[PDB]
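Scroll down for the structure; my scribbles are underneath it.
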Number of protein chains: 4
Amino acid sequence: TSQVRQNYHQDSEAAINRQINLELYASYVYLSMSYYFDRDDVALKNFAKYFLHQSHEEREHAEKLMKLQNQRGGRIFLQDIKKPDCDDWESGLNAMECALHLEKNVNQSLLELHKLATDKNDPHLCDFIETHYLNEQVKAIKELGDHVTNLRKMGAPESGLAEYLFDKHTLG
Amino acid sequence: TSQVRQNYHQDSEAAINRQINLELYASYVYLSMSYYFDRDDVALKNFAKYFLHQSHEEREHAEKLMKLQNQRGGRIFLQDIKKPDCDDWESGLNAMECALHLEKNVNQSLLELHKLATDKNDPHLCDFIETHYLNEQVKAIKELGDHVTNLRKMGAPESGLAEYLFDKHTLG
Amino acid sequence: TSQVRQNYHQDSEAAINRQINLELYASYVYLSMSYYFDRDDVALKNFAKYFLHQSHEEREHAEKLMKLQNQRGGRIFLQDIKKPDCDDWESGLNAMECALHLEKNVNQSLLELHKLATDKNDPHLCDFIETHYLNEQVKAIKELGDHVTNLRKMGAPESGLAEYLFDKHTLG
Amino acid sequence: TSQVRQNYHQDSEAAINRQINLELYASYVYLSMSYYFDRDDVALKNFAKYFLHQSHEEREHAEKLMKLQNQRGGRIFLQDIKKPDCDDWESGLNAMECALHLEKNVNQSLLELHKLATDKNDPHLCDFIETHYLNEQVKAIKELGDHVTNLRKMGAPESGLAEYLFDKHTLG
Ligand SMILES: [Cl-]
Ligand SMILES: [Cl-]
Ligand SMILES: [Cl-]
Ligand SMILES: [Cl-]
Ligand SMILES: [Cl-]
Ligand SMILES: [Cl-]
Ligand SMILES: [Cl-]
Ligand SMILES: [Cl-]
Ligand SMILES: [Cl-]
Ligand SMILES: [Cl-]
Ligand SMILES: [Cl-]
Ligand SMILES: [Cl-]
Ligand SMILES: [Cl-]
Ligand SMILES: [Cl-]
Ligand SMILES: [Cl-]
Ligand SMILES: [Cl-]
Ligand SMILES: [Cl-]
Ligand SMILES: [Cl-]
Ligand SMILES: [Cl-]
Ligand SMILES: [Cl-]
Ligand SMILES: [Cl-]
Ligand SMILES: [Cl-]
Ligand SMILES: [Cl-]
Ligand SMILES: [Cl-]
Ligand SMILES: [Cl-]
Ligand SMILES: [Cl-]
Ligand SMILES: [Cl-]
Ligand SMILES: [Cl-]
Ligand SMILES: [Cl-]
Ligand SMILES: [Fe+2]
Ligand SMILES: [Fe+2]
Ligand SMILES: [Fe+2]
Ligand SMILES: [Fe+2]
Ligand SMILES: [Fe+2]
Ligand SMILES: [Fe+2]
Ligand SMILES: [Fe+2]
Ligand SMILES: [Fe+2]
Ligand SMILES: [Fe+2]
Ligand SMILES: [Fe+2]
Ligand SMILES: [Fe+2]
Ligand SMILES: [Fe+2]
Ligand SMILES: [Fe+2]
Ligand SMILES: [Fe+2]
Ligand SMILES: [Fe+2]
Ligand SMILES: [Fe+2]
Ligand SMILES: [Mg+2]
Ligand SMILES: [Mg+2]
Ligand SMILES: [Mg+2]
Ligand SMILES: [Mg+2]
Ligand SMILES: [Mg+2]
Ligand SMILES: [Mg+2]
Ligand SMILES: [Mg+2]
Ligand SMILES: [Mg+2]
Ligand SMILES: [Mg+2]
Ligand SMILES: [Mg+2]
Ligand SMILES: [Mg+2]
Ligand SMILES: [Mg+2]
Ligand SMILES: [Mg+2]
Ligand SMILES: [Mg+2]
């Protein structure tokens, strides 16, 4: 047993390892989306920048969970990072919709993690999740919803003008 | 009788109390409009900011009338602030139209207040209304008319692109 | 269903709407108290300033709950803001006592809201209440208790000198 | 006839001369009050400073009316400035009460002047009175009422401590 370990259930330790993988997966999805918008036949530079920033943020989310694992005396176990579901993301609107779906999936995992921490009476872990993750997810989901709404109202994905102007005025 | 009271008719005192309620009502209407534009399925952040600013301005209008009541030796009597007529404001254009209607209603009340102050030979109160309220209303009504005109010319409310671009270029 | 909504119970949504009304009510109570102290026959300018600041803070409390409702995909429903229980607040001491009672009532509502969020396993909402509301209420209640104690010890409300000096030295 | 005179009734001209005398009288009253508080057996230096400032303000009020008379093509006619009603002002409270009475008398004269300007259809003169005089009087009367209230609540004039502390904390 780690000399630092206290009130940290083996199930919580395992769940933190699963969450690390999921954050790394999210980072990879956003990386793929970013460079789709950098293609010469897509060419929306602010969509590209927005998703690259999201990719780097997800890596930070993963790193903070790795730090947490060690803080509590658990042991990090890494798994393959699966490639994203798509190679071609179709449009700005479709990428935003996929990002919304992704962030809601990550949120669901965090809520399950919090339920586990609650069941194991781990208030430090509950506070960690609430402080660093739960409101971040609510904000991310709200922002993506807002973006999807605007793109739809403007006439995307059929209107290339809509996506062009959104790229300039919202993401620029 | 208040030691400060001079040339201040009981009818004017009552009318000032009614105007206080109306300004607080206007503040509440604009508060409701603001957060409508903050909904994830509406998502026009500059419409939201514009109406929130208007809400706070209306509170200032109410506070200055409360100060006036006390300056003249009248006594403030508050009433319930009625909820706004709508929960859902439909569109940027419709909210602007409702705001125009509201500001013209507030103006009519101020004009009736001025008629009363004139009838009671209260030049201090006439000057107060003219200085702090009447031109403010004319400017507010002109601005809202201008906004409604632009939104109509651009193709709102049917064009979500129109409202999006107005949000960016006029309210941004 | 709102595209952003996740783990947000209809009961929690309704309770947030009730809390919005209560914060707006508190704002109105403090507004009334403020201008009582601005009367020529009361004339305690720092009591007036203190309560006006509290009024504006309560509006901020309401606005943050409106933002929360939209962040979570709920829908804001507004109700009349009831007038305060009193027109005449009697004295500095009595206003402070009424403010103490008000803040404890608001705290009780927030605690009931937290119980509901707990029962519905909504850790985001629990954290929101704890972070932005619960310690604010504890601090507000402690400050008002301190004020009431000092006013009583000094000889209020019978001593107009006590209230005068408290206005200068504590609220100034 | 003065080459500048236009829409300026002889009655208005005469009334402006009477108002000039009244403002000079008010200046003299405040001068007398000021030095009462400078007596070694009274010795309230901030009461003295407050009333001296009021004395100089009243002279400014007179000078602006003299300027107005010439602006409109009327001719200034000066009369004796009567000495104040009292030599001994008794107390801080009594001086404040006499100042309140004085400012209400000056206000009544200004209201009569405005009635005359209205009857003679002189909108320039009406605006002059409203802009430079009427709200100044309302503010002055409110301030003096506030002062009287505080002094009474504190226990003046019998409490020399009350007047001492008011001198320090309100007028200091
Ligand atoms: Cl352990
Ligand atoms: Cl274990
Ligand atoms: Cl895994
Ligand atoms: Cl693996
Ligand atoms: Cl726990
Ligand atoms: Cl947000
Ligand atoms: Cl937030
Ligand atoms: Cl454009
Ligand atoms: Cl009156
Ligand atoms: Cl009357
Ligand atoms: Cl009313
Ligand atoms: Cl009512
Ligand atoms: Cl009049
Ligand atoms: Cl204008
Ligand atoms: Cl203008
Ligand atoms: Cl839900
Ligand atoms: Cl539900
Ligand atoms: Cl309610
Ligand atoms: Cl209602
Ligand atoms: Cl929970
Ligand atoms: Cl505290
Ligand atoms: Cl604290
Ligand atoms: Cl003439
Ligand atoms: Cl004439
Ligand atoms: Cl004379
Ligand atoms: Cl003479
Ligand atoms: Cl006229
Ligand atoms: Cl004032
Ligand atoms: Cl003023
Ligand atoms: Fe993210
Ligand atoms: Fe960031
Ligand atoms: Fe993440
Ligand atoms: Fe994320
Ligand atoms: Fe306005
Ligand atoms: Fe403004
Ligand atoms: Fe207004
Ligand atoms: Fe308005
Ligand atoms: Fe408060
Ligand atoms: Fe504050
Ligand atoms: Fe509050
Ligand atoms: Fe509060
Ligand atoms: Fe004066
Ligand atoms: Fe001055
Ligand atoms: Fe004067
Ligand atoms: Fe004066
Ligand atoms: Mg996984
Ligand atoms: Mg595979
Ligand atoms: Mg937080
Ligand atoms: Mg009304
Ligand atoms: Mg109703
Ligand atoms: Mg004017
Ligand atoms: Mg003006
Ligand atoms: Mg309620
Ligand atoms: Mg009622
Ligand atoms: Mg905290
Ligand atoms: Mg005279
Ligand atoms: Mg004589
Ligand atoms: Mg006029
Ligand atoms: Mg003015």
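Chain A uses Swiss-Prot numbers throughout; the residues present, in order, are 6-177.
For all residues, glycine too, the Cβ spot is worked out from N, Cα and C.
Features as listed in Swiss-Prot:
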BINDING   A:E28, A:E63, A:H66  Fe cation 1 binding site
BINDING   A:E63, A:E108, A:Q142  Fe cation 2 binding site
DOMAIN    A:11-160  domain 'Ferritin-like diiron'
MUTAGEN   A:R23 to A  Abrogates interaction with NCOA4. Fails to localize to punctate lysosomal structures
MUTAGEN   A:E28 to A  Reduces iron binding and oxidation rate; when associated with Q-87
MUTAGEN   A:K87 to Q  Reduces iron binding and oxidation rate; when associated with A-28. No effect on iron binding but the oxidation rate is severely reduced; when associated with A-108
MUTAGEN   A:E108 to A  No effect on iron binding but the oxidation rate is severely reduced; when associated with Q-87
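Locations of recorded Swiss-Prot features on the structure.
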{"residue": "A:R23", "record": "mutagenesis position", "CB count, 10 Å": "14"}
{"residue": "A:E28", "record": "mutagenesis position", "CB count, 10 Å": "24"}
{"residue": "A:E63", "record": "Fe cation 1 binding site", "CB count, 10 Å": "23"}
{"residue": "A:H66", "record": "Fe cation 1 binding site", "CB count, 10 Å": "21"}
{"residue": "A:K87", "record": "mutagenesis position", "CB count, 10 Å": "11"}
{"residue": "A:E108", "record": "mutagenesis position", "CB count, 10 Å": "25"}
{"residue": "A:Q142", "record": "Fe cation 2 binding site", "CB count, 10 Å": "20"}
Roughly how many Å separate the Cα of A:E108 (mutagenesis position) from that of A:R23 (mutagenesis position), to the nearest whole number? 16
Can you grab the distance from A:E63 (Fe cation 1 binding site) over to A:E28 (mutagenesis position)? Cα atoms, rounded to a whole Å. 6
A:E28 (mutagenesis position) and A:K87 (mutagenesis position), distance between Cα atoms, whole Å: 11
Residues within 8 Å of the A:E63, A:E108, A:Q142 Cβ centre (excluding the Fe cation 2 site residues themselves): A:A31, A:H66, A:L107, A:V111, A:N112, A:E141, A:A145, A:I146
Could you measure between A:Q142 (Fe cation 2 binding site) and A:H66 (Fe cation 1 binding site) for me? Cα positions, answer in whole angstrom. 11
Cα of A:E28 (mutagenesis position) to Cα of A:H66 (Fe cation 1 binding site), in Å and rounded, measures 6
Whole-number Å distance between the CA of A:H66 (Fe cation 1 binding site) and the CA of A:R23 (mutagenesis position)? 13
Once A:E28, A:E63, A:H66 are set aside, which residues in the chain still have Cβ within 8 Å of the Cβ centroid of the Fe cation 1 site? A:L27, A:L29, A:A31, A:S32, A:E62, A:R64, A:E65, A:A67, A:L70, A:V111
